[PDB]
Amino acid sequence: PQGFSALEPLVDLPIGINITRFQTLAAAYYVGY
Amino acid sequence: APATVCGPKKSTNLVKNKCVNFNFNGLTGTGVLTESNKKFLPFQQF
């Protein structure tokens, strides 16, 4: 839907790992880069 | 690799209405400090 809304921070994690792929566990979801 | 374990860090008393050096979590300056009325957000610091 239209309209404007900001995304406030939730949590930060000081992990040293590296990531390249990701997965996911009426069932729809949008993916934007 | 992010630092995950570090030693304890001390603290002193709080003073107001005097030009005093301050160290508020890595923020360093020199000026007087006083009570204010501006409203921040739960995640906003500076």
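Numbering, chain B: per Swiss-Prot, residues 520-565 in sequence.
Each Cβ is built from the backbone N, Cα and C atoms, and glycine gets one as well.
In Swiss-Prot, the entry for natural variant B:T547 to K states: In strain: Omicron/BA.1. The structure shown retains the original residue. Annotation note: B:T547 (variant position) sits in a strand segment as assigned by DSSP. Neighbours of B:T547 (variant position), defined as other CB atoms within 10 A of its CB across all chains, total 8.
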